[PDB]
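First the structure, in the form of structure tokens, and then the observations on it.
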Amino acid sequence: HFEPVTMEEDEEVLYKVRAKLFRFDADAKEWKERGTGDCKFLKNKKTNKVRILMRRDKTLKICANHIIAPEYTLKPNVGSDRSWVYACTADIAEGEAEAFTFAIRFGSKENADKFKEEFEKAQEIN
Amino acid sequence: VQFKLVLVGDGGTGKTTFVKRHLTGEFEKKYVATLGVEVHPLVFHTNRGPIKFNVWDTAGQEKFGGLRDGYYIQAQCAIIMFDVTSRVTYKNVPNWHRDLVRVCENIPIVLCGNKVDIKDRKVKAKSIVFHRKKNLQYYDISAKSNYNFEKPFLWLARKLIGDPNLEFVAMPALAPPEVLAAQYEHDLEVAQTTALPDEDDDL
Amino acid sequence: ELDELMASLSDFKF
Amino acid sequence: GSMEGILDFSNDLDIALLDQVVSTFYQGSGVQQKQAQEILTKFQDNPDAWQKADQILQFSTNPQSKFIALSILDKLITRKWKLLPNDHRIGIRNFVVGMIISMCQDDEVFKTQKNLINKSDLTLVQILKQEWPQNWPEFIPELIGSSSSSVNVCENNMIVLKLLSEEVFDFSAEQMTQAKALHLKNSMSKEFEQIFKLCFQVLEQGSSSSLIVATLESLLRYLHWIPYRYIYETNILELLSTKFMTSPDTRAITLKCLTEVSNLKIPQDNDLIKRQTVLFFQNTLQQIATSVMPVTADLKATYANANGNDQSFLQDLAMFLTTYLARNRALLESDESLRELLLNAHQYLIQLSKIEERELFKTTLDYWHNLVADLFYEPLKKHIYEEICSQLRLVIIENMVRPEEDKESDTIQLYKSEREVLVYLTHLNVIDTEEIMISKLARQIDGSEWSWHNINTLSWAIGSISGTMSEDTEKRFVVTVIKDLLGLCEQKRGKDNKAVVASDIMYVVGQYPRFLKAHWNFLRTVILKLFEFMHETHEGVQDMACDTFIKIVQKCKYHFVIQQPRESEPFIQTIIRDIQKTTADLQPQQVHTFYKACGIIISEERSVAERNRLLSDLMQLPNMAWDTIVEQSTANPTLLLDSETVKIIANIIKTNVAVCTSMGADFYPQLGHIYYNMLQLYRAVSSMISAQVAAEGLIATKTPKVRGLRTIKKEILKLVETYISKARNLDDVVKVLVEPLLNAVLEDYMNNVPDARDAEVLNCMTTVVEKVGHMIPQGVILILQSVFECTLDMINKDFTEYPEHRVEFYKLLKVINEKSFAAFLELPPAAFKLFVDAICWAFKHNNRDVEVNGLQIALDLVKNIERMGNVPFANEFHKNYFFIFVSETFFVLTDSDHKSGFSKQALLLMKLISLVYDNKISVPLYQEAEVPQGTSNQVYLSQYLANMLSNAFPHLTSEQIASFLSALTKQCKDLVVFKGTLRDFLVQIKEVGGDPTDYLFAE
Ligand SMILES: Nc1nc2c(ncn2[C@@H]2O[C@H](COP(=O)(O)OP(=O)(O)NP(=O)(O)O)[C@@H](O)[C@H]2O)c(=O)[nH]1
Ligand SMILES: [Mg+2]
């Protein structure tokens, strides 16, 4: 006998899509990029609650993390047929819970539509 | 576990835009000249734990230089920036390097040619050689398209920690909390009718 | 032998 | 706040309050830091702060506070030295000299405050540039004296001398006048014999390692400029290449010194010089092999481990070896006793070339190119390097990078360099190259080196050497490679693996057109497979098929247009018949690439009737879709709000653009089929955009609806622009195309609101003027009237709004100024004045795109006016605008915010000044009143400029201004010297008291 020499593990991926996320700066009246990367709907194995979790390419820093609350509503943006706008009341990407008016844009109108589906599926789930 | 980083280069080359991209993810389209310096903490998560850069984003315009090389005292690393669409900004790289290493005689330094997203490139790859004899790391970068935008900090982190195998890893994602109907409907109205920028981008 | 190559290329399919 | 007290100079400066502000800035954070920061900059910018600096340096205990005090002093020395009472100058000198002596004598201070001492030395060197040697002739002899009394002072004197050498020889071109730089260079040259004596003694006699290092640092600077005798007629090369290569403290600096020695100006007659140059290389390589690592060492692994300073050392070694061998390897190639040294040096380079470091690889690759090019052309040399070249073949094949075809412009440049070297290496030994490549491929079928990376790198390498083999050797090599690549899938299941291999197969085939053109049966099988791939939806396959298709077609088009021996028709007919099937599953932009490829083939048909018939057949589908929707859109204009209809329209026109791109002048018959209905569509779309903007507001321009509509307009303009830029029948352009086009686009542009005007209209007009401007003078006049004033008003309130309109606007004015200057003569005087305003406005842009055209328009305008001779319009032009152009050009020359245009500003200024000193201006530039009758325009020009500069730069003396203008005027035929004088002026306006005799430098 010779002797020889993220906090996502508890969750499940329902939807994954590449997108760009924007944060509306009310005071400055303009949209500001927050991140580009994979947007994931994650289902907790114990609670069965679903959240959006989005990370930036390369640095992998979190740019979105919040429940797909059943009250939220996806609205179109005047300048895009491939984006949704919606209010968010508790996002914890940069620290303590904060509220935002988010916009999320996808590579194609059909990606945007399918996201809307999964978004509302997950809404029912919760 | 923090390190002072000074960022130097001609005015307009994108020093503040590059940092802002790392701080918030936003791309600022306007040129608001930095006055003197702006200090910003910047944390990255690695397989050796978190590393904090205290970024000293200095002014490139002479008339806004402020303390100038006074900002370099006790820096532990640096980025020198120029703009590949402007030859003069590359011609001035040796001047910024001169002033920088006179104060910081032995620090890791990254040379960055920014704005490679612009088609009409003026400083050709083959002309960029200043870094060779000065032992600087060089990267083509674009703060607009994010091309190589993480490389300057990854390389510096490896040099400062002394681990050639250091890698960026995914920060932990705590469970978010489950949680005025007319105050948000006013903000939402404005947000819907403000067009998203760069609507021709692939994303 | 170039005839061999042609036959093999025609049959190369997904 | 409390910290702001130091900003009150009516009280004595509280040193302790200063250190609080300084510490808060350097060690604090957030608001504290940001506030102290604004206070400190406010403090050091006070023009009386320098008077408080001797206090700081005497009484402060904070070295940062002293550093700031030295920066404040440095600003004064550099700009206002000569204005001070001489008492203050001698005083400032004394307490800088003394502060440095005291800091060196305290060994605690000397070792622990290097930043402050280096800052003080630099401050001293600024005084030297002002005062030495004329007012300090004993500085150097007294420096040599003090060196002997203390290692610390001697070490610091090496720092002072290093910095002085830098400021005089390395960084003076920008920062000094020519005369002052020469004065300091000569002064240093005069006293270098004794500087060297000191430096050589320190090196030979050892001592502190910190002292040796500092002396070698200064030596590195001296080598940039000192005569070679100090290097070859002393023992110093021996010291550098032996003694100082053994110690790691001195090794890095010594290697850099030897790299510079490998560049000294050296006579090629002297055999003893030649032998000394061999010897220091022999010693250096010997020290490396015995003290650092042997030739066999794994430098790739060492570099990756990144211990201590290994990475910088290996970079420095690459620079040394490449620099030396590019200049001197012939010294090693004939003497048999030097052969081992020559090959050991290159073996080190082989090992350095395996490191994973892009920029270092580029440095060694540059050298390999130098070598293999010489071995390719120089007799009797290649056999020496056979074993080196064989190893290099493998290195380059294994580290080949992605070519354009299989975005990153650094990679494209590196591939081309790698290809060049590998092509040379293949010519040098074509048999060795084939065998290396064949055997690499066997181990891809092994699985022993199989990987996506490794099969790509090999396929790129195989593709890169096309053209180096004989046709027969190439034939069986190509066949063997494709065979092996095809058999590869018989073991690699899965569509991801099957996609890599396919892409590589088609990449290799695409690189060997000579093979395809000699084997039609095979070329046809290739193409038909690519068509198969165009229905394959795996990511990237379709885009691969299409890029390969158009690449093969560009190279082999003749073989699609002829009828091949055992075929029933030219294969282009077969492609066209099945184009709906072939492309049924592609995305629009891939369809357009397909049609463009067909247009390439069709243009090879030189029988006109056959070419036009092929063209009409190719466009059958888009022409039918086009006919359909021109019937519908015209009967129900609302349909154009249907996004699906808008996209169909855009894709039809994009198809016409793609085909027109490859067919150019031959496209005219197809253009005629759609032309008149296309411009009608342009008008209809335009009305819908306006209606939407009226009903919804400016925000309408951001909606997909209107962006879809504007896409149609832009593509129509691009189609017209594409054809006209390539047309060969300009009579038809003028008689058929231009008039309907201008009627369709110009008024629509003028009468839309700013946010709805398409900058592409300007670009299209630029091409029209370029090609046929000379034939349509009234058309050019109409263009100016429709776009000039309304576009100018968009772009003349700032430098940011409407960026594209800006660029295209000045491209349009430039071409009109070149091709149809008559159109500006017809402008009413108020409009011609806006034109002059618009040019000067271009000067003031920081954007190169605008600035360069602005300066070129100005130059061309002057030439246009000059050509007119002594006529009234030219006379009134100079009366009205000569001095506006002179003064506006001077403003951007001297304001420090337009450095990038210096060369063209200088050219324009020299042209303007030369007009007057050649008496090319026929009327006085002055009024009846302001000057006596008979005064030459020369006298008046110098007078106007003297007054202009006196008011713009009031700190210049009258003598400075007069000397500068006398020189500038004398030199207005010699652009190089003229520019030198402008640079001298830019130096002098940054300080007080510049020497007016500097402007005599040229003579
Ligand atoms: N196309 C492109 N534009 C960029 C890029 N990076 C920055 N810019 C733009 O360049 C301009 C100057 O940006 P900025 O960060 O303020 O430059 P700076 O180096 O901080 N200037 P200063 O030294 O005066 O503070 C901005 O308009 C910015 O949007 C880039 O990567 N690509
Ligand atoms: Mg800035």
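What you see of chain B is 9-187, 193-216, where the numbers are those given in Swiss-Prot.
Backbone N, Cα and C atoms are what each Cβ position is placed from, and that goes for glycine too.
Swiss-Prot annotations:
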BINDING   B:18-25, B:36-42, B:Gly68, B:122-125, B:150-152  GTP binding site
MUTAGEN   B:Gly19 to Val  Blocks DNA replication; when associated with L-69
MUTAGEN   B:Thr24 to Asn  Has low binding affinity for GTP and GDP. Decreases nuclear import of proteins and RNA. Stabilizes the interaction with RCC1. No effect on nuclear location during interphase. Loss of activity in triggering microtubule assembly at mitotic chromosomes
MUTAGEN   B:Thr24 to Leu  Has low binding affinity for GTP and GDP. Almost completely abolishes interaction with BIRC5
MUTAGEN   B:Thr25 to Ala  Minor effect on the interaction with the alpha phosphate group of bound GTP
MUTAGEN   B:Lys37 to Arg  Decreased acetylation
MUTAGEN   B:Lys37 to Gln  Mimics acetylation; enhances the nuclear export of RELA/p65
MUTAGEN   B:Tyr39 to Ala  Abolishes steric hindrance that traps the essential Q-69 in an unreactive position, and causes slow GTP hydrolysis in wild-type. Loss of one hydrogen bond with the gamma phosphate group of bound GTP
MUTAGEN   B:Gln69 to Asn  Unable to hydrolyze GTP. Increases binding to BIRC5 and promotes exaggerated spindle formation
MUTAGEN   B:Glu70 to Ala  Strongly decreases the relase of bound GDP
MUTAGEN   B:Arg76 to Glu  Probable loss of interaction with NUTF2. Loss of transport to the nucleus
MUTAGEN   B:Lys134 to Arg  Loss of normal mitotic chromosome segregation and formation of sister chromatid bridges
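Annotated features, which come from Swiss-Prot, shown on the structure.
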| residue | record | Cβ within 10 Å |
| --- | --- | --- |
| B:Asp18 | GTP binding site | 24 |
| B:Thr21 | GTP binding site | 27 |
| B:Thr24 | mutagenesis position | 22 |
| B:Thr25 | mutagenesis position | 21 |
| B:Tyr39 | mutagenesis position | 14 |
| B:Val40 | GTP binding site | 8 |
| B:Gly68 | GTP binding site | 24 |
| B:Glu70 | mutagenesis position | 12 |
| B:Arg76 | mutagenesis position | 19 |
| B:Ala151 | GTP binding site | 24 |
Close to ligand 1, in the sense of Cβ under 6 Å, among B:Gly19, B:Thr21, B:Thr25, B:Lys37, B:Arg76, B:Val124 as recorded positions, are B:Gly19, B:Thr21, B:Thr25, B:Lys37
Rounding to whole Å, the Cα atoms of B:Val40 (GTP binding site) and B:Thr24 (mutagenesis position) are apart by 9
Rounded to an integer, what is the Cα-Cα distance in Å between B:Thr21 (GTP binding site) and B:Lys37 (mutagenesis position)?
13
On a C-alpha basis, identify the one among B:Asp18, B:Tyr39, B:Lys134 that is nearest to B:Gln69 (mutagenesis position); the candidates are the recorded positions.
B:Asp18
Among the recorded positions B:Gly19, B:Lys37, B:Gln69, B:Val124, B:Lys134, which residue has the largest number of other Cβ atoms within 10 Å of its own Cβ?
B:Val124
Can you tell me which of the mutagenesis positions B:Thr25, B:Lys37, B:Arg76, B:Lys134 is spatially closest to B:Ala151 (GTP binding site)? Compare CA atoms only.
B:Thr25
So which of the recorded positions B:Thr21, B:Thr24, B:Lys37, B:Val40, B:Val124 end up next to chain D, with Cβ to Cβ under 8 Å?
B:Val124
Through-space Cα separation in Å, B:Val187-B:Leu193, 5-residue segment unmodelled:
14
Cα-Cα, whole number of Å: B:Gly19 (mutagenesis position) versus B:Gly68 (GTP binding site)?
4
In Å, rounded, how far does the Cα of B:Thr25 (mutagenesis position) sit from the Cα of B:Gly68 (GTP binding site)?
13
Closest to B:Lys134 (mutagenesis position): which of the recorded positions B:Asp18, B:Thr24, B:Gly68, B:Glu70, B:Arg76, going by Cα position?
B:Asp18
Inter-residue Cα distance where the pair is B:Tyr39 (mutagenesis position) and B:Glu70 (mutagenesis position), in Å:
16
Given the recorded positions B:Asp18, B:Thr24, B:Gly68, B:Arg76, B:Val124, find the one whose Cα is closest in space to the Cα of B:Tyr39 (mutagenesis position).
B:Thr24
What is the separation, in Å, between the Cα atoms of B:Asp18 (GTP binding site) and B:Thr24 (mutagenesis position)?
12
